[PDB]
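*Asks:* I'd like to ask you about the structure that follows.
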Amino acid sequence: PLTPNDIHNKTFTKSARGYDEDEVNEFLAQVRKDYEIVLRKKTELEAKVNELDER
Amino acid sequence: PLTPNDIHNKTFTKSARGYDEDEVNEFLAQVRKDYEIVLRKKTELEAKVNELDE
């Protein structure tokens, strides 16, 4: 799946008419934040479960 | 925080020489799916871990 850095690094073509760039970038910053937070929680929990199963 | 639905529902003001809408829409669709799946996996894992000791 996408990484937080993938979201941060994503670029788009500019068209004669398109989505306001500042709005898109701000929204993607927000998505990147929330995604990274949930991803980290998931990976941290997985690591503790793995560690316990491994003993 | 955002929900996956919020990402699907997000609208942007149009502007001259803004980002191509198909490209942004396509990327947001990919992000929406990956975000939905990771949220689901995290929520399921947390629930199940808390069910281990009966």
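By Swiss-Prot numbering, chain A shows 2-56, in order.
Quick reminder: no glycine exception, Cβ is built from N, Cα and C everywhere.
So Swiss-Prot has the following annotated:
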{"type": "MUTAGEN", "residues": "A:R18 to A or C", "note": "Localization at cytoplasmic foci instead of the cell pole. Stable interaction with Spo0J and association with the chromosome"}
{"type": "MUTAGEN", "residues": "A:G19 to A", "note": "Localized at cytoplasmic foci"}
{"type": "MUTAGEN", "residues": "A:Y20 to C", "note": "No effect on localization"}
*Asks:* With every protein chain in view, how many other Cβ atoms are within 10 Å of the Cβ of A:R18 (mutagenesis position)?
*Replies:* 12
*Asks:* How many other Cβ atoms sit within 10 Å of the Cβ of A:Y20 (mutagenesis position)?
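*Replies:* Taking every protein chain into account, the count is 25.
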*Asks:* Quick check: in three-state DSSP terms, what is A:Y20 (mutagenesis position)?
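*Replies:* The three-state answer is strand.
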